[PDB]
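Working notes, beginning with the structure itself.
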Protein chains: 2
Amino acid sequence: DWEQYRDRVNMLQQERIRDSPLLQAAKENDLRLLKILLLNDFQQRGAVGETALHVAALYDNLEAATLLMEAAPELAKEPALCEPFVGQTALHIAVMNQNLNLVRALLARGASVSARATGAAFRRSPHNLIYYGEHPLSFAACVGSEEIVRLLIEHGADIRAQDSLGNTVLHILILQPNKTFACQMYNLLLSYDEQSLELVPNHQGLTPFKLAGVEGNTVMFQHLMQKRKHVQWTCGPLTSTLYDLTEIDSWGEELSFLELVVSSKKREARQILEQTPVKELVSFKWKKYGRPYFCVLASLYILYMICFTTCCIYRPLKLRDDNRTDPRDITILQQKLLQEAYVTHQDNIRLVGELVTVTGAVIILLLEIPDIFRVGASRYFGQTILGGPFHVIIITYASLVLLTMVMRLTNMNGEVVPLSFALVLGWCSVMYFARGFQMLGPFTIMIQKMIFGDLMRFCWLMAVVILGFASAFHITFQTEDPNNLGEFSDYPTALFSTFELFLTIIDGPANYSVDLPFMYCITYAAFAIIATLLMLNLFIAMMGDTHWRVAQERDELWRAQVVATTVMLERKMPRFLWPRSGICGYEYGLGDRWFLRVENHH
Amino acid sequence: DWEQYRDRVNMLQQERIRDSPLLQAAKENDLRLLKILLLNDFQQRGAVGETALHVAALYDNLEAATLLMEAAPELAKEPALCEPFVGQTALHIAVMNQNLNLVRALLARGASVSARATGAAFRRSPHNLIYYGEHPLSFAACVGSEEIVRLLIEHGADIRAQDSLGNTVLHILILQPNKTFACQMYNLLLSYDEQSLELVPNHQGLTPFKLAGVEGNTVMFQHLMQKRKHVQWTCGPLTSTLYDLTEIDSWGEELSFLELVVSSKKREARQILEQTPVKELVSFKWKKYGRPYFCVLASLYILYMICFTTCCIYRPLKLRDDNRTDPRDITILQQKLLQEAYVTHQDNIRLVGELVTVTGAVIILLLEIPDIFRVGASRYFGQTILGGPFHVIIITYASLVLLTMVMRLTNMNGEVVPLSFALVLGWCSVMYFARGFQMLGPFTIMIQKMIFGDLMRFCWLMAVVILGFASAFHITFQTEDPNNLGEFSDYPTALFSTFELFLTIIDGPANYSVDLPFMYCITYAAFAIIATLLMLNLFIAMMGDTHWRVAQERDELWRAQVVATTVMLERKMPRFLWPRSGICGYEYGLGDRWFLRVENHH
Ligand SMILES: CC(C)[C@@H](C)/C=C/[C@@H](C)[C@H]1CC[C@H]2C3=CC=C4C[C@@H](O)CC[C@]4(C)[C@H]3CC[C@]12C
Ligand SMILES: CC(C)[C@@H](C)/C=C/[C@@H](C)[C@H]1CC[C@H]2C3=CC=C4C[C@@H](O)CC[C@]4(C)[C@H]3CC[C@]12C
Ligand SMILES: CC(C)[C@@H](C)/C=C/[C@@H](C)[C@H]1CC[C@H]2C3=CC=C4C[C@@H](O)CC[C@]4(C)[C@H]3CC[C@]12C
Ligand SMILES: CC(C)[C@@H](C)/C=C/[C@@H](C)[C@H]1CC[C@H]2C3=CC=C4C[C@@H](O)CC[C@]4(C)[C@H]3CC[C@]12C
């Protein structure tokens, strides 16, 4: 376990500090015994691998630290050695504690300004509570001190230093939860930059602009957009602003800014889409091109669904050759063969309809299966922003249509099974296009939240109630005639009848001409009290609570779904139908950049 | 597109400012190169059509503006020429920026005080963020400056100047969203008025009083009612106020104040009906005359509905001459002819009842069809204040009754179709009279909001669910005997049965004497989980959320419906049954005005 190993490391470090007298005197700033010991091994290390100067920097002992840098000047260069803190120097712990004079004394003794703390306690992990980087400059930028940052820069710290994750100091500053003073430190560190430091990619390929978009740092995004705007004029309450769309539109890039924002796992990333360039950019993209193309694609999919349904209704069936020996058997028709089916003109119309259906199912798999590999199977099917479960049911519908096609070509009986699954899933996949409308999109998201929410727990306890009462009903009617009351004659029939009686979609089985057992009456009274009266209306109460508790999240989810649909439509549709958004700067002498003009009222 | 043209105009204006050195020096207030250029074309124009003095007034450059009015005194008279800003002078941009000394210097050089900015960026449009008028006096009244208003008036600006929309400066002041300081500017501009400026109509025929009523400017209405009130006395906590009803009652006018207020498309116009004269005026009108007349009209309509229903029940039917050849055919009666029907005394009673029904349907079309033309088909049927959908179903009911009348006179079979539509619509039109009661009016409005709200989206996804499961059920029972389970024998029958099974108004089809396919069991279990359990109760949860989220709007909608019903009853009923409201001033020597007395407690 990671917690037990870190706990053992911490108590071992404290124990080896306690056993060593030099480490103890560096811990509680005991000057007298320090002078006695330094007058009388100075490079002894603890369990972490740290020196006594590390202990003095850890416990904020300035006098003790100056004492052992006077006695041992080389002690200000050695880092810790063992795994959880390897690379940590005394400069790192002095910078973390914001001790200005200790940092000055360490830099006077020869502390490295580019020491890399590559330990496991400094990586960006859920194990670590903080992620301040690996360099002392990143640590000083993240603790919140200006003066140690200027001191480290004037002593020769690399501003463009990258850690093991590839993050520069700008990336680590953006990854902080302060979100307000990090802009001041960003301005301070950009003052010393004058390629740019703002265009140095991450190991994930992210600029600091793209990292601020992904992590949902809205204040940092607004601060970054100040340097990319230009106020054209201000006339009274009206002002015209010219936002740069180079980093935002990301034309020609395989992974754009908006694609990374709408496919981010953070809940705060959807608030980037409501900012001052981005909201009107995606609104213009949706109003001018996204909505009509989504509407005609929805119309084409509805026509394709109508064609598939009409091919399902007119499927080839012949009269059953085998006689109905069993009285309970009611099958009078059976499937036709390959040569027996397509012999008429209506069969040729159904043939071209089925060819259109198979062509549409192949086209569906040519558009979805590449999209799993570009993003990932966890994000393509798990993110409701991109249309997660809808892609699952669409891929399943295409697979079932191809299974029915090879069933037809192989002449296997039982086409009704994949045709029924394909019909239900393909028709329920038309709700994917509901996200393009304000009337239906939030309701579809609420359906998605209720299916994976209240319905799952309700069905989980419903299985228990239905199993118990179905077993009780089946053992109650195990001694009676199944002709007079056949709801509980067989145990699967008892389970189905009890499920239907819970949902009250069938009547309570009562035959007044005969004498039912009293155990059925008592068990069904309890079933009607607990299942019908209590549980079926408690589901309505629970969904009524959960409906108003997630309505705001539902609206923001729908807005981000509209933006992600716009991004998907711009990525997949041809370029000649999706012109580049914004105003071209080459027509007006502003270089090769594209801008978006916003006129606001203050 | 209007946004792209305005964006191109703005970037072209900035580009032509950037290319020209005179426009550039007027932009960033470069005095040195300005003196060099003026010592060395001065009337050059940009893309907008503006001079360099326009640029100096736009970028608030006082010294630059004084420089080119010293060099070119005629430059302070030329307006912009091209379409989006035609008529805009430098005085307009100086007034917009609230530059007092620049306005003084322009007026010293000979700037026109009555320049009309007839461009497309100054009209009252949703394209423009502001509507400040076309004259510099309206601009100075709307930016919020007293001093430039007094300066422009003392320099000879017309206070009664009207723009292309016909609005005076009072109208444009009322159309501002400040709503508090606009009263101070209204008092300032009325101080210089002393026909009155307050009685100058709009091109829509509106006074500033009527414009404040239409736009829902409640603070401006309260400020306007201070000049039309008169405190008779004040005795302790009791004070008696005498409000003038000349502008409010609008006796003799075809388009009154209250009719314009209740038929306004703004949501804030319904708050005018709660103000200090208007609320008690419409309350006295409703309590004294509106409620009893509405009650007796509702009673007459209920009696007419009873007569029409009784004529529908006793309709002439004869025994079917053709034999029932088809076993499924159950039609045993058919319609009588014209000469065959009215042969008895009960047939004569039904004849006079049907004549009363046709007379009522003709009277209905004589009262509604004129009212569409006076207001408009979008507002008569779209505004729930006036009874929008109720007029639609009433006109449809009258049309269906006349269609049944010509069907009877033409002897066409199939009267049951328009008689069924007419019965349902005419009986559901009795809910129009529910607005006169506190118990039923808000509930009727909530029904209207739920029909066009949650029910529409629920039915839109319900069509998808029912279509998919109906197709699955029909292909499941395509091979079985239709005698033992005929719910899904035909595809329209499968669609109807699946809709009924979703709403659980029929039982789940189960025949325990025969063996149903397992695909029906799996598909119906999924149908009962998704449609019956999830969706049918999620509709209740969604309507429970939407009920409490619009309840206040429901109450205000009902109050405005009561006021609009009072206005309609006063307009349509004869004058001898609706006496003029208020206290006549001729009986007490106060001229020919009518007043309403309000006694309040402070
Ligand atoms: C007998 C078979 C056909 C079984 C497996 C039935 C499955 C259907 C009824 C279920 C399986 C997964 C379901 C499902 C998953 C997720 C969503 C997203 C939501 O926003 C709209 C509804 C929607 C689309 C629903 C509709 C109902 C579906 C499609
Ligand atoms: C608890 C949740 C997950 C819901 C969906 C479960 C419902 C159970 C009670 C339902 C769903 C599918 C049903 C079902 C499907 C098909 C058949 C085949 C039929 O010839 C005998 C009954 C039988 C075996 C029934 C029994 C009851 C089942 C198992
Ligand atoms: C088979 C036919 C008769 C079809 C078309 C039925 C239509 C009826 C049921 C529908 C059509 C329009 C509906 C309708 C529209 C608007 C309103 C306003 C609301 O505040 C009260 C209910 C009311 C009055 C409802 C009642 C139900 C009506 C009248
Ligand atoms: C989705 C919303 C808008 C609601 C109202 C739609 C409901 C559908 C499922 C209903 C409404 C009217 C129904 C309907 C009306 C009349 C007939 C004639 C009958 O001889 C065969 C069934 C048939 C054809 C059914 C089929 C199911 C329909 C089409």
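Chain B residue numbers are taken from Swiss-Prot; in order, the displayed residues are 28-67, 71-224, 230-637.
Method of determination (from the header): electron microscopy, 3.0 Å.
From the backbone N, Cα and C atoms, a Cβ is placed for every residue, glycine too.
What Swiss-Prot annotates here:
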{"type": "BINDING", "residues": "B:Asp542", "note": "Ca(2+) binding site"}
{"type": "MUTAGEN", "residues": "B:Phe425 to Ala", "note": "Decreased inhibition by the synthetic drug econazole"}
{"type": "MUTAGEN", "residues": "B:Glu535 to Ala", "note": "Minor effects on Ca(2+) permeation"}
{"type": "MUTAGEN", "residues": "B:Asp542 to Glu, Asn or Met", "note": "Attenuates Ca(2+) permeation and Ca(2+)-dependent current decay"}
{"type": "MUTAGEN", "residues": "B:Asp542 to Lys", "note": "Abolishes channel activity"}
{"type": "MUTAGEN", "residues": "B:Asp542 to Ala", "note": "Abolishes Ca(2+) permeation and Ca(2+)-dependent current decay; no effect on monovalent cations permeation"}
{"type": "MUTAGEN", "residues": "B:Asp550 to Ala", "note": "Minor effects on Ca(2+) permeation"}
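Shown on the structure are the features that Swiss-Prot records.
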residue	record	DSSP (3 states)
B:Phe425	mutagenesis position	helix
B:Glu535	mutagenesis position	helix
B:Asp542	mutagenesis position	coil
B:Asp550	mutagenesis position	coil
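Counting Cβ atoms from all protein chains shown, B:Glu535 (mutagenesis position) has 14 others lying within 10 Å of its own Cβ. With an 8 Å limit on C-beta distances, the mutagenesis positions from B:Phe425, B:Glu535, B:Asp542, B:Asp550 that reach chain A are B:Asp542, B:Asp550. With a 10 A radius on its CB, B:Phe425 (mutagenesis position) counts 21 other CB atoms from all the protein chains. Note: the Cα of B:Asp542 (mutagenesis position) and the Cα of B:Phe425 (mutagenesis position) are spaced 35 Å from each other. Here the C-alpha separation of B:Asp550 (mutagenesis position) and B:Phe425 (mutagenesis position) works out to 51 Å. On the backbone, the CA of B:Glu535 (mutagenesis position) and the CA of B:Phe425 (mutagenesis position) stand 28 Å apart. Of all the Cβ atoms in the protein chains shown, 14 others lie within 10 Å of the Cβ of B:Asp542 (mutagenesis position).
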